[PDB]
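**Student:** After the structure tokens below, expect a handful of questions from me.
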Amino acid sequence: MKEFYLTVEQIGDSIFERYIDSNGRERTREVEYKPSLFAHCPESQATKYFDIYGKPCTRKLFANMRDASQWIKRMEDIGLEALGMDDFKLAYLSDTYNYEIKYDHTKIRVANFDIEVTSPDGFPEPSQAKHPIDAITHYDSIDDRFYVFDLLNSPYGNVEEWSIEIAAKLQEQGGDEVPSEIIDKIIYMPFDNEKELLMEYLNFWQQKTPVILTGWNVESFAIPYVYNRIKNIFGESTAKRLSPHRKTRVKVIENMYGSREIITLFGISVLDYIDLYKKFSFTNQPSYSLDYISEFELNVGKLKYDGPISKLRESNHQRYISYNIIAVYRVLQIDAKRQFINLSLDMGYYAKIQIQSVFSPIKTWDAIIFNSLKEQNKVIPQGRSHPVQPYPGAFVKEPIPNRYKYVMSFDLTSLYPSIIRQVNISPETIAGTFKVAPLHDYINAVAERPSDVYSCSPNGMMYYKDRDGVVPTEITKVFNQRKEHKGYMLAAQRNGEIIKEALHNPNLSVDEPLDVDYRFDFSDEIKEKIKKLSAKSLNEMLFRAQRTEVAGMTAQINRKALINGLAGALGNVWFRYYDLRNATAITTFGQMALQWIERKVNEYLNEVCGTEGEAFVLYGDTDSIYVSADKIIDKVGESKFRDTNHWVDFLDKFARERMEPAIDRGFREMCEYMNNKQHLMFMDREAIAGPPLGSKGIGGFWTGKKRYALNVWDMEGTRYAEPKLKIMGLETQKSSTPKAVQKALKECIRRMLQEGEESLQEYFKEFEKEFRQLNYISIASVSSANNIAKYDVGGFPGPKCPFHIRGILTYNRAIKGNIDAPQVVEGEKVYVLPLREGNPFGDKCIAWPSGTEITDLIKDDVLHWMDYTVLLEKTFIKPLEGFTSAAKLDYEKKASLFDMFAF
DNA sequence: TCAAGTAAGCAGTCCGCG
DNA sequence: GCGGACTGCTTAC
Ligand SMILES: O=c1ccn([C@H]2C[C@H](O)[C@@H](COP(=O)(O)NP(=O)(O)OP(=O)(O)O)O2)c(=O)[nH]1
Ligand SMILES: [Ca+2]
Ligand SMILES: [Ca+2]
Ligand SMILES: [Ca+2]
Ligand SMILES: [Ca+2]
């Protein structure tokens, strides 16, 4: 096989690389790498290196990396550009792996660990590490084994050995229900004292040195704690053994706001799964406790135990250890589903960066662009400092707030990247400017053609049309991968609906799930076989189809985040290729494109329907348009339709055969108008929405910009077995809205859109009656909590004190001088509840760490003093009244009148 | 919440608004 | 009480 790096670091004048060699063995080397940088020179100087603008450069080979750094400094002092890759390890990888890397994950040691530390006197601060580590479970991907390190003797209690037998038994039998599938994979090692535990751990570590090191909060907790506890007991040198190169760096951070300390272990690539989850998952969670995330992702009931965690070890060591093992596993389970580790390796190897740099699209794109340019003997520009300037983005149409019965949406394929490609937008394809007219002029096709020669954006920029720029070229590469996985994602989806469909008529028999590949649309043969299956088998397949769809969503959306990250980076002053001319050429092109195709659609529809001036486009945001189809449905009748599927078929057909051609034509014109390099404005039908036929549903509604709801029957070719609600921006979709309330608001929306006013009133009233029965966590608001210290004076609320922050202050007072009480953590999320007047807490609300039960120290009084009425009308009623008025209907009947004597 | 971008909504505070 | 100037937070894209 071809070799690949595992990790790379620059330590002084040496590069340290861990790699897999041509024979599949992990190796390590130290290399005194001599970097090259560049500087402009006179033309006569016949060279083979040119800066991206075609200016000739001379390569300067330095004896070592310090010299090269120093040279950059001097070039600055003199005031000349120092060109080339100044991050030397990236240049190293580029020279060392001058090919498309093919990795083998089975050779890569991915280590997943979790530790426990008993602490009775507060949260065990990693930088303090004053408490013994009494448990460590460390899973190794190569061995596929859970290594358990169990402290038996501590100042906080002496315990007996964990029992794998009891671990396996059902919770209902006194066991801990450690899943049978990993029971065999557990290597258990009890220790008589902590020193012996930690020494063995390091020895173990030296032998199976993590390449990728992950887990849950390992970067802000596990790692710095192990590092500092070993340092406290044995000294730095021993602690530095966590680094294959024995080099570590204390490190921090970024604001804004405050700071935190992490330990940088050289030679290791740390991908804290919480951070991976935050970047790649596209969810916003009320809490990021592993318990909460586990239940969310896997639907596993949270691990339960009596007493505080700080007493768990000594009252129930059995469970303590078992839960440390399950913690490690839950993370493995999330990854098997979401597959963020795979995604990270893919991206890091693609770009040829430290794996952990996938967290940075700027670092990622620098590297992609640099390797691409280096291939042609081109030299990259020096990174320069810029002041931060605001700059305009997308256009958002103001909608008339209303109900909307029949809606079809259309959406441009991957807008910003497509604009980059169509226009040929790149640092080195800038051809000049033209005298701009107001945007509206281009929109209405009255402005003079910007250029007969170059490819233009309405922001005034012109671009070469002879050759593709490196930004278009490279962005095209990731766009195509993205597209491939989206195909797999959508096919797994369509397939899922077929299984769901079958689940209406499950056959009575024992059989197996069909061995198929859910990334591809089912063959008619597989379709027949599914109709003949049992519910148990159909359910299983459905599970696998949905797991395929999730795998595809991970692969596709994050490749989209990457390429969209490029368009955005052009607006970030830290990007080597930062340029507001290019950033705004992209966003201004977008504005034009959307309102241009709005004018076109309206025009098309006023002709076909034989009217004038009608606004068929009711809304639009960035790259999408929403068209009112009432009139298109009416033309046929609305009777004349057997069922709901019948008109969806009709609308589908109309979109595909009449509108998209008209839409393509409109965009082809615009391409010519801007004299663009390549027409890539592809706007496909996205959503088909309306109420069930014969129903009183209102189909859809809008309250304003970025706030709407729709009863979707078909989405991007996926024809749902059950209508799916697409709700955007409304409180159902916000993490700050209480769980119970979201659910309730959603049912309310479902009833409005599917059943109508009367079904709506009925539920709203039923909810209002039963509200007070809801569990307190399910009805608490949620907020991030920033700048507490800022508004703390009393500690009472200082001037301008935010509501949630005030709640925190109320909490802090209630638990004053209570060392065990859970502490609200600056920058994290809290649950918030209002409190009735005259409550013992002395304020109008209280707040506590989200994800948790509020301590037993105050729970009872909080429950007694919760203001249900306030809570209710702020979170449920008010927003609901917002929906109903925009929709022009009533959540309460409502004069009869009628009836006979009740009148 | 270290880690590409802007647009824009709603909650809440403070205070005007005769 | 509703709305602006504003801070904080959170979506859509
Ligand atoms: O996080 C984002 C999301 C979108 N955008 C911009 C770029 C994107 O092209 C445009 C429209 O985003 P969509 O959510 O519609 N996805 P996109 O159009 O990129 O591709 P697709 O619709 O095929 O997913 O909005 C960002 O800048 N950042
Ligand atoms: Ca799009
Ligand atoms: Ca899309
Ligand atoms: Ca059947
Ligand atoms: Ca969109």
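Technique stated in the header: X-ray crystallography, 2.3 Å.
Backbone N, Cα and C define each Cβ position, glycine as well.
From Swiss-Prot, here are the annotated features:
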BINDING   A:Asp411, A:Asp623  Mg(2+) 3 binding site
BINDING   A:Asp411, A:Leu412, A:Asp623  Mg(2+) 4 binding site
BINDING   A:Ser414, A:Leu415, A:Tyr416, A:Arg482, A:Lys560  substrate binding site
MUTAGEN   A:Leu415 to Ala or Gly  Decreases base selectivity by several hundred fold
MUTAGEN   A:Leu415 to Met  No effect on base selectivity
MUTAGEN   A:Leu415 to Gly or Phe  Increased misinsertion, increased mismatch extension and inefficient proofreading
MUTAGEN   A:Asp621 to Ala  Drastic decrease in the efficiency of incorporation of dGMP
MUTAGEN   A:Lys706 to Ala  Almost complete loss of polymerase activity
MUTAGEN   A:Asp714 to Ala  Complete loss of viral replication
**Student:** Taking Cα atoms as reference points, which of the recorded positions A:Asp621, A:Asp623, A:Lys706, A:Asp714 is nearest to A:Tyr416 (substrate binding site)?
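**Tutor:** Nearest candidate: A:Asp623.
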**Student:** What recorded positions in A:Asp411, A:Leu412, A:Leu415, A:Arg482, A:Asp623, A:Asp714 place CB under 6 Å from ligand 2?
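**Tutor:** A:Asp411, A:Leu412, A:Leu415, A:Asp623, by Cβ distance under 6 Å.
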**Student:** Other than A:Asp411, A:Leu412, A:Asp623, which residues of the same chain sit close to Mg(2+) 4? List them in sequence order, counting a residue when its Cβ is within 8 Å of the Cβ centroid of the site.
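**Tutor:** The answer, listed by sequence position, is A:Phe410, A:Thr413, A:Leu415, A:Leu594, A:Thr622, A:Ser624, A:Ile625, A:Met683, A:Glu686.
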**Student:** Hey, what's the Cβ neighbour count for A:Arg482 (substrate binding site) at 10 Å?
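**Tutor:** Result for A:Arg482 (substrate binding site): 21 other Cβ atoms within 10 Å.
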**Student:** For the substrate site as recorded (A:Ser414, A:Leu415, A:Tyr416, A:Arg482, A:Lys560), determine the largest distance between any two Cα atoms, in Å, rounded to the nearest integer.
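**Tutor:** The span, Cα to Cα at its widest, is 14 Å.
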**Student:** Taking Cα atoms as reference points, which of the binding-site residues A:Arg482, A:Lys560, A:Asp623 is nearest to A:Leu415 (mutagenesis position)?
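**Tutor:** Closest by Cα: A:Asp623.
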**Student:** For the recorded substrate site, whose residues are A:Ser414, A:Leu415, A:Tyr416, A:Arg482, A:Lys560, find every other residue on that chain with a C-beta no more than 8 angstroms from the centre of their C-beta atoms, and list them by sequence position.
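**Tutor:** Other same-chain residues with Cβ inside the cutoff are A:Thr413, A:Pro417, A:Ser418, A:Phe479, A:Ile563, A:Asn564.
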**Student:** Can you check which residues sit near A:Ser414 (substrate binding site), meaning Cβ under 8 Å from its Cβ, same chain, 6 or more apart in sequence, and list them in order?
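**Tutor:** Counting only residues 6 or more apart in sequence, the Cβ neighbours of A:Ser414 (substrate binding site) under 8 Å are A:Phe479, A:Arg482, A:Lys560, A:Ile563.
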**Student:** Among all protein chains shown, how many Cβ atoms are found within 10 Å of the Cβ of A:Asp623 (Mg(2+) 3 binding site), not counting that one?
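**Tutor:** I count 22 other Cβ atoms within 10 Å of it.
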**Student:** What whole-number Å value do you get for the CA-CA distance of A:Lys706 (mutagenesis position) and A:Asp623 (Mg(2+) 3 binding site)?
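**Tutor:** So the Cα of A:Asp623 (Mg(2+) 3 binding site) lies 13 Å away from that of A:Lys706 (mutagenesis position).
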**Student:** Provide the three-state secondary structure of A:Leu415 (mutagenesis position) computed with DSSP.
**Tutor:** helix
**Student:** Indicate whether A:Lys560 (substrate binding site) is helix, strand or coil by DSSP.
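**Tutor:** For A:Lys560 (substrate binding site) - judged by DSSP and reduced to three states - the answer is helix.
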